[PDB]
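Engineer: The structure under discussion is supplied below as structure tokens; questions concerning it will follow.
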There are 4 protein chains.
Amino acid sequence: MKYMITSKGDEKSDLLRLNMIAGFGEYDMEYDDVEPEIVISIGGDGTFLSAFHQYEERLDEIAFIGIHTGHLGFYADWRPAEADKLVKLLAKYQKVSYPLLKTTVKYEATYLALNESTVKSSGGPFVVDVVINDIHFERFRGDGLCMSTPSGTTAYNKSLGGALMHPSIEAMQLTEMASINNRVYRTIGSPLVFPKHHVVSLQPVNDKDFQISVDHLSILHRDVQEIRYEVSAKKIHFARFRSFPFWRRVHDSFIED
Amino acid sequence: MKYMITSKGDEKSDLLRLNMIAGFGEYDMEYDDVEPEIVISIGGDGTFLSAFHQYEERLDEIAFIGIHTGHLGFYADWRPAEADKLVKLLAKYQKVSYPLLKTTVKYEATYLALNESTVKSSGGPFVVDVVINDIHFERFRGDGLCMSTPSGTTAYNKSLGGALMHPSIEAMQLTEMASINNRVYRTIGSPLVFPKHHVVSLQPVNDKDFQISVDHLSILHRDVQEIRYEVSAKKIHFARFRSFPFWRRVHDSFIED
Amino acid sequence: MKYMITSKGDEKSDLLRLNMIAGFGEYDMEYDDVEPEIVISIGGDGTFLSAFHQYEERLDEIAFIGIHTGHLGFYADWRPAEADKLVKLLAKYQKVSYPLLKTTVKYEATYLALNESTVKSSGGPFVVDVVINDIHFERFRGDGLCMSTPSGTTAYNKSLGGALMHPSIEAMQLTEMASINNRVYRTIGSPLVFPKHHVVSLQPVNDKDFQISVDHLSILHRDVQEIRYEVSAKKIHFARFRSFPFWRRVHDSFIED
Amino acid sequence: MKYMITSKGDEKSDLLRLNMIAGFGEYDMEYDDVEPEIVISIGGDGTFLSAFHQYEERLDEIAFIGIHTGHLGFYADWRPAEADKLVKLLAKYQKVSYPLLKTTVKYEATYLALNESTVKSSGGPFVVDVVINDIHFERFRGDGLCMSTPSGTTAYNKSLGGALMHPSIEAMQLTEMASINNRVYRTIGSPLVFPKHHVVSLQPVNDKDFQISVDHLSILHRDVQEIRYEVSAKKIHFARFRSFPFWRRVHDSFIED
Ligand SMILES: CN(CC#Cc1nc2c(N)ncnc2[nH]1)C[C@H]1O[C@@H](n2cnc3c(N)ncnc32)[C@H](O)[C@@H]1O
Ligand SMILES: CN(CC#Cc1nc2c(N)ncnc2[nH]1)C[C@H]1O[C@@H](n2cnc3c(N)ncnc32)[C@H](O)[C@@H]1O
Ligand SMILES: CN(CC#Cc1nc2c(N)ncnc2[nH]1)C[C@H]1O[C@@H](n2cnc3c(N)ncnc32)[C@H](O)[C@@H]1O
Ligand SMILES: CN(CC#Cc1nc2c(N)ncnc2[nH]1)C[C@H]1O[C@@H](n2cnc3c(N)ncnc32)[C@H](O)[C@@H]1O
């Protein structure tokens, strides 16, 4: 089938990429970066995120694979030494799917996030009303908010005090960035975990300009009327070759390897 | 059908209980506290928890209802003024189910928790190995651990920094109590959210005596070899009469009412 | 003696300012906004912060006073109804002094902060080496860092998890903003409280552009070689007329009033 | 002068203790465990804490020294290889003093803490009114409270989210253990740092039995009317032989060594 390989760009990743293309050439495998069925990322989790967004319009037809040439990643979770075994088994596997986060920006534009989407103010203070399923929940004032996917909970969400969720749970998690809490403003404080079909809506109070991020991309959006978050109906599909449990991936990354 | 009413014991709850029994008497309703189909709790969330554990052997055949005579509760979420309307509609509704936590103590004994189950040391230091699906995850040293149900996340879990999960998500959440983290002991720190069929196992390192709690009940268990946590196959069934969304219940309890 | 009054600008503050000037005119008091001995702020804590920085070059010769026309402030801690009594007693008091934070930016420029000084990245990732008294302490990667004065601990420092310090303690407190902590980057996590004469130095790793804030002012600094923090030798002097203990000010602002 | 050596009890500590006594015998040094001027602890920080409380009645006349036979401690901060050099220099140094915490239990009894003093309930719920300098600050409900010395901030205080304070600051820090915060109970949440002469008083609401700890000692106190915390007028004196800065001790223990 058709495949493509993206590289971090350094010497180690480019050389491993050319070795895998050479190995794939020994099989009935066609290199195609327009309509591939297999997308292999060689580098780090950031390289994988770029590979994800490069082909986010054909997610239903692609199985992703991440190879880490540096430290272990949560998406790039295979070592370079296993690359030849990867080529062989790719040539002849199972698939697993992770949930995604859909962000809607109304002035509308839509985006998919594999890790998270965050909102911060343009320059002045950040004040938004948080609406959950069309009911006003809180008026947040602080540095910003972060809405994370399950596989994203080990990233920005973790540094903000959020919980780590197993990626088989179809949910999204909202966490706060340095909220003010006194006799005036009151926020929930705790991270919030929302199931599928729940819609979390951010609405401006005064300033309507916001710095909105989706994974690595960050854009200053002007004249924003609303930001809608919900668990996406689309999922990202990984090629699975052996058992690397998520909790073991957490242990190896944060406890010790 | 058969019903029973439990009371907090104070004058307000006992008087409301006798008024509801009198109202139920005007219908084809039989008071029975042995095999009831309807269990009404009048008091607080603690009164509801006692009502839950009193009939935990017939959960599949009971619809629970909570009336709060004090402040709003997450289980006792109906005001005394609605009691007469409750009697009428009970006489002729829909049902909603929340997940439960199964705790297994091997020396074995099993328990169901509606809020959470916690483990603390008998007297000396608390050290346990945390095993997730038969793989060693961390060696925890600290004050204790708390495993929460979704509806329990707004209780002890919240005070420990855990996330608030909508009760439609079949999961359990583990949080830490004052863990040591230095060049010796290392814990994950973040709360962990586990899906159904995941088994979290606590195993002793030196001391084998532990103070184990399940909701309000707390027992000193001796010669403990293992404590197993998993999302229960059983669920608690609530009688539903109108929409009181969980997130609104969170807003009314923690933001303002 | 000479005095001046600054106003938030709204109708309530301007009208109270003109009433106090009229009351001061009934005494031997000279309005002077060039070399005043008394600086009265009417508005909120933000109005007071602007009054502080307007006269930061004559701190040793000025007694500050804050009047809150909205909610209680930690610097604007006197109600408008007490303004006439303030005029009388000003005309004939004691003084109390709070510590300040000195920030040095080397490319050098120096700044005084009454609340705090923060460092965030220009656009990309924020990575700095933290040096305490000329010894490397940690390599911080995250959103930013905040160094707070004692009276500033109830402001940005509090939202970041820092401790509240009584302003009689000559110290500064450093807190983290969403730090990464895994098998690569390692930060202390806890807030750090430094005494007088301790020098905390932030040094760039790759990017040398930083968004540096001092109280309300925020400047993008380019080609930064170092940022030095230390407890200032200067202090801000408040005119004291009665006992409003700091801990009571904390209770009234955060517990209830 | 007179000296004594306490040992953890294991083979390594006892053997090092006998070697130091033999080395001290080659000088005009008298072993005395009744009225020593030098108290050497060989083991861990726990061994040092026991050595501190064994001679807490002669703190003004004793210089303490800690040797760690295991991992580095904050009080036992000298390696066994330096023991012979310690004997020589002891025979002929400077002294440094750390602040202590005085706990008063009224039914009265007084205690000194080098690390911290904590309060937890006897069995039921823990509810106390927190009084700061004779003014009611908050009604705390939760697992307990911890009042830490500066050198104690790296111990229990750190695991509870408190700040790390340099031990030259004469202060005490109060932190919360899992407090309830809703529309009923309200606590400050943040750690509180109190200067000298400030008195923090814990007063019972219903239950008058409390589990009170001071460093390693923990006693169930009955019929408690009040618990008073204040920075002690006494200090612990360490023998200083070279520079091991506190912040370096923090870096070596928590960042890496
Ligand atoms: C760095 N870029 C490529 C990547 C990655 C990645 N993904 C994961 C994952 N899923 N699990 C464990 N590690 C991971 N690394 C963009 C990502 O930087 C993260 N980020 C931004 N600011 C952060 C902060 N202050 N603290 C922690 N993280 C932060 C955001 O998550 C953003 O997406
Ligand atoms: C008090 N008893 C009856 C009840 C209740 C209740 N349940 C909920 C709920 N689900 N959501 C919102 N409020 C709720 N209250 C037993 C419960 O006391 C909670 N608990 C114990 N120590 C705690 C602490 N340090 N901090 C917060 N909570 C604590 C444990 O959760 C235990 O189950
Ligand atoms: C708002 N401006 C005028 C003021 C004030 C003020 N000072 C105090 C005080 N000392 N104590 C109690 N309340 C106070 N309000 C500038 C201040 O906004 C604060 N800030 C910025 N971002 C924040 C965040 N994410 N969370 C909390 N605070 C934040 C920074 O502290 C900055 O200095
Ligand atoms: C273990 N025993 C001897 C010792 C010591 C020690 N002192 C220091 C110090 N000053 N700095 C850095 N490490 C230190 N270790 C009693 C001490 O156990 C600490 N502790 C109790 N429960 C804890 C928890 N849940 N989390 C962290 N700590 C806890 C209490 O602090 C108590 O005093």
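Following Swiss-Prot, chain D residues are numbered 1-92, 95-109, 115-264, in order.
Method of determination (from the header): X-ray crystallography, 2.1 Å.
Each Cβ is built from the backbone N, Cα and C atoms, and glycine gets one as well.
Dumping what Swiss-Prot says about this protein:
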MUTAGEN   D:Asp45 to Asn  Only minor changes in the structure and a 10-fold decrease in the kinase activity
BINDING   D:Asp45, D:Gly46, D:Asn122, D:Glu123, D:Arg148, D:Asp150, D:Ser158, D:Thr161, D:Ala162, D:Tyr163, D:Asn164, D:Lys165, D:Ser166, D:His223  NAD(+) binding site
ACT_SITE  D:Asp45  active site, proton acceptor
MUTAGEN   D:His223 to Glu  Twice less active than the wild-type. Its activity toward DTA is increased 2-fold
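Each of the listed features needs to be described in terms of its position in the shown structure.
Structural biologist: Cβ environment of D:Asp45 (mutagenesis position): D:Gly66, D:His68, D:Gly73, D:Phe74, D:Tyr75, D:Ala76, D:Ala162 lie under 8 Å away, each six or more residues apart in the same chain.
All protein chains considered, the CB of D:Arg148 (NAD(+) binding site) has 21 other CB atoms within 10 Å.
In this structure, D:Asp45 (mutagenesis position) is part of a helix by DSSP.
A C-beta separation below 8 Å, combined with a sequence spacing of at least six in one chain, links D:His223 (mutagenesis position) to D:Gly46, D:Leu49, D:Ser50.
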Engineer: Compile a sequence-ordered list of residues in the same chain as D:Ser166 (NAD(+) binding site), six or more apart from it, whose Cβ lies below 8 A from its Cβ; state 'none' when nothing qualifies.
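Structural biologist: Spatial neighbours, sequence-distant, of D:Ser166 (NAD(+) binding site): none.
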Engineer: Rounded to a whole number, what is the CA to CA span in angstrom between D:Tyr109 and D:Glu115 on either side of 5 missing residues?
Structural biologist: 6
Engineer: Give me the count of other Cβ atoms within 10 A of the Cβ belonging to D:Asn164 (NAD(+) binding site).
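Structural biologist: Result for D:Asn164 (NAD(+) binding site): 29 neighbouring Cβ atoms inside 10 Å.
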Engineer: Does DSSP give D:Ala162 (NAD(+) binding site) helix, strand or coil?
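Structural biologist: Looking at the DSSP assignment, D:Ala162 (NAD(+) binding site) belongs to neither helix nor strand, so coil.
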Engineer: Among the binding-site residues D:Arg148, D:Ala162, D:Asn164, D:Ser166, which have a Cβ atom lying under 6 Å from any atom of ligand 4?
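Structural biologist: Passing the 6 Å Cβ check against ligand 4: D:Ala162, D:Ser166.
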Engineer: Which one of these binding-site residues has the most other Cβ atoms within 10 Å of its own Cβ: D:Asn122, D:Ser158?
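Structural biologist: Per the Cβ count within 10 Å, the most buried is D:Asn122.
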Engineer: Counting across all protein chains present, how many other Cβ atoms fall within 10 Å of the Cβ of D:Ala162 (NAD(+) binding site)?
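Structural biologist: D:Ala162 (NAD(+) binding site) is surrounded by 21 other Cβ atoms within 10 Å.
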Engineer: Within the set D:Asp45, D:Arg148, D:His223, which recorded positions show a CB-to-ligand 1 distance under 6 A?
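Structural biologist: The ones that qualify number zero, so the answer is none.
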Engineer: What is the biggest Cα to Cα gap, in Å, among D:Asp45, D:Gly46, D:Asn122, D:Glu123, D:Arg148, D:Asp150, D:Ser158, D:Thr161, D:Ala162, D:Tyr163, D:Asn164, D:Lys165, D:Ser166, D:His223, the residues listed as binding NAD(+)?
Structural biologist: 31
Engineer: What binding-site residues from D:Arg148, D:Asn164, D:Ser166 have a chain B Cβ less than 8 Å from their own Cβ?
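Structural biologist: Checking chain B against the binding-site residues, the residues within range (Cβ-Cβ under 8 Å) are D:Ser166.
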